[PDB]
There are 4 protein chains.
Amino acid sequence: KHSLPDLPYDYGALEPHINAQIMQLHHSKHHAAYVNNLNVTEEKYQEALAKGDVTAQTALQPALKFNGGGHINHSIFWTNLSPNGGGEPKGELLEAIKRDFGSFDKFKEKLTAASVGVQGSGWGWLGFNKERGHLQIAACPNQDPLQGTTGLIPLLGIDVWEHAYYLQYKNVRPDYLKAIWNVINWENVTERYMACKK
Amino acid sequence: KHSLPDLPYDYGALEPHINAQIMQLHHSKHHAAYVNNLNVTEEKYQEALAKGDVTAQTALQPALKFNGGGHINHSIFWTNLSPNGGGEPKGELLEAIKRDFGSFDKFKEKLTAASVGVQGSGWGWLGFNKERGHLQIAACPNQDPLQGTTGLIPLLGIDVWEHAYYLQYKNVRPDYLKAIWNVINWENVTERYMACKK
Amino acid sequence: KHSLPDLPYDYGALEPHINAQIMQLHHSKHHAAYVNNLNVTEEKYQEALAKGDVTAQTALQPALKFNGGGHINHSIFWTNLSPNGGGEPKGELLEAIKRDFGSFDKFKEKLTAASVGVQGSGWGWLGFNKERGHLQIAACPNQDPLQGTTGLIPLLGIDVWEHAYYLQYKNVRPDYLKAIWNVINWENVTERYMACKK
Amino acid sequence: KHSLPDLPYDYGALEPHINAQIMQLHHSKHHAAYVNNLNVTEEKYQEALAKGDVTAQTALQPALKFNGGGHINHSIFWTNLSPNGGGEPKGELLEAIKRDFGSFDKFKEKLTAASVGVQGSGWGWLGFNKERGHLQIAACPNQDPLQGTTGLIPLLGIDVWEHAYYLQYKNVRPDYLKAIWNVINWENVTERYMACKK
Ligand SMILES: [Mn+3]
Ligand SMILES: [Mn+3]
Ligand SMILES: [Mn+3]
Ligand SMILES: [Mn+3]
């Protein structure tokens, strides 16, 4: 089974960067619909699977990738945001970032470009290519999970669905992006990075 | 070459159904951005085409379909809404709805279903299948336009990107649907229908 | 579990239309790889599913749609071909076909156009739209199952992957199509049609 | 405007590796069809563009990417093969293969993996990621060309459509791969590499 995880701050710990109304509707509304559906779908799956009904397995795929990723994506997200965040990573993460993107500002520009360029709903991500042994930026449509659809370990995800920023920044997705840099939990991404060189 | 059309009613003319703040951002900001980027992409496409540079013709395609579609879809969208709309059609459009849907309500239910089911940004459509002589419900992803991607002649469209109802209905896409039913310009859907049956 | 079904004719019952070498390599080579993989994948699925590992469920989707459809598509195919086939359907099927496509020749042209137009690997199909209550033609990429990915009941499938005709007709896919009309099992498709109005 | 290039060796010059019958059909028939349909699509694209007819620009895209890509991919393909090829590269190309793959063989194994794994018609690529300064393996579906769809500069390509090995290797895509390794024109891959590092 799956459960909506608790936010490790409250709906306002992120003001003024991401306002309270968004952090509430986002977590308790969207993310919550994902997990119910994930569960409902996984169960409908178990059945189609037992009867070896391939038509069913196939028909349930989209709902399971959308809701599955909906759940994983947002769960990683919540951990990536922290009221005492922002700044620059420190330690190895920064060095890898220096190594892979040239500097932290270039890294910043690139991930902003990637998130700003997804047409429609999607996510911008910094991931770890365990195969090549280096950081990579990817962008995914709708709720497509990063690792699943790509094999990259998600380290940092930026939700660019309009519901992630509409009530506050409106159509101005680059502003929402300027903001999010102040509430990024570098401690956690360093963590997520650390477990990749494990 | 492409120009943002003008709305045939003022921004608040569809209240309480779609609040004027949505109407003002959607037309002036969103639809505006498409037209503009559309004009810029075609410009780039012509250079790429003039040199038979298949690489750049290929790279510019997403942008072209996205923005061109964005422009087409919304232009039809404003024409499908009217302050003096709502109700049901009559004459042939209705004869046809029954033929193919059984009843206006069943129709009414399928189009809502198709629109509510869009995963992420997209659109629900009532289209006309010319080859078939039939009316047809179809959903499209992002700004992929109906006719160009499906061959169906567009009759009525319902934008389901979050930007089209989030400031009002929040996550409740379903409430947005129940409401838009009241501002449907049946004078226009019927006009669109009368043209294929020529 | 899944098993490669027996062909209900032998690798030559279809000469000269589809030669023996093709009917053998196709059935015992391709179709056989599908079912092994289907099984292997379905099992790997059951596991990812129990541990609620969404990354895994997601990563195994493509192999399960490809191999699942690989198996269903080809199984339907074998039944659609018969040494004492060809001709025109008779009974209701023909009337529905007369109703939906205007005549049998138009139907023939359309399904030939659809199969001839799939870019890369794919299938051309005549299916039943149980919702609308009429015959519809669709085309699917690679091994995408018809019913699963579309909801249409498969009545008649024409495999247009190059392995379906290369050793015999070479790049000449329309010739392979002219041929297949002589070995079509109208008895079976009428059957498949019959169970749809059930 | 587009012309089928000429092969830089005779059709049987790559035996016993790729039989001359494959070479003659692939260049004269397959590649020929792309170029031709490419010239016809661009022609149609220019009319559609000249009228800002977004609908037709949208409808012609598959055809354009397909045929344009088909032309691009194959043209590079003939240059990547030579009767006096085989072996391993040397100089910087090899330095780089090691840097990024560890060893020529590991490289050799990943590209085969990527090529053998293509579901349906497609291509395996060894490309150059300029932004990164790295060599990169990438697979593409149908005729989607590397650079136009991925941004990677194409270095070596291995066609995995069935038409490229079926008359010889039949279903055994893997045997086709083991064989093509012997006709790789490393003089050309190196030339392609030397251009990005400019
Ligand atoms: Mn979200
Ligand atoms: Mn809109
Ligand atoms: Mn087959
Ligand atoms: Mn080829």
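Numbers in chain A track Swiss-Prot; the residues on display, in order, are 25-222.
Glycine is treated like the rest: Cβ placed from N, Cα and C.
Now, the feature entries from Swiss-Prot:
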BINDING   A:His50, A:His98, A:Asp183, A:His187  Mn(2+) binding site
MUTAGEN   A:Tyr58 to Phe  Loss of nitration. Enhanced dityrosine formation on peroxynitrite treatment
MUTAGEN   A:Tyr58 to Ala, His, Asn, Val or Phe  Reduced enzyme activity
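Here the CA atom of A:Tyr58 (mutagenesis position) lies 15 Å from the CA atom of A:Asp183 (Mn(2+) binding site).
You'll find the Cα of A:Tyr58 (mutagenesis position) roughly 9 Å from the Cα of A:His98 (Mn(2+) binding site). Neighbour counts of Cβ atoms within 10 Å were compared across the binding-site residues A:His50, A:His98, A:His187; the minimum falls on A:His187. With an 8 Å limit on C-beta distances, the recorded positions from A:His50, A:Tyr58, A:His98, A:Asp183, A:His187 that reach chain B are A:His187. A:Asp183 (Mn(2+) binding site) has a Cβ environment of 23 other Cβ atoms inside 10 Å. Over all protein chains present, the Cβ of A:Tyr58 (mutagenesis position) has 22 other Cβ atoms lying within 10 Å. Apart from A:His50, A:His98, A:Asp183, A:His187, the Mn(2+) site neighbourhood in this chain, defined by C-beta within 8 angstroms of the site C-beta centre, holds A:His51, A:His54, A:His55, A:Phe101, A:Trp185, A:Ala188.
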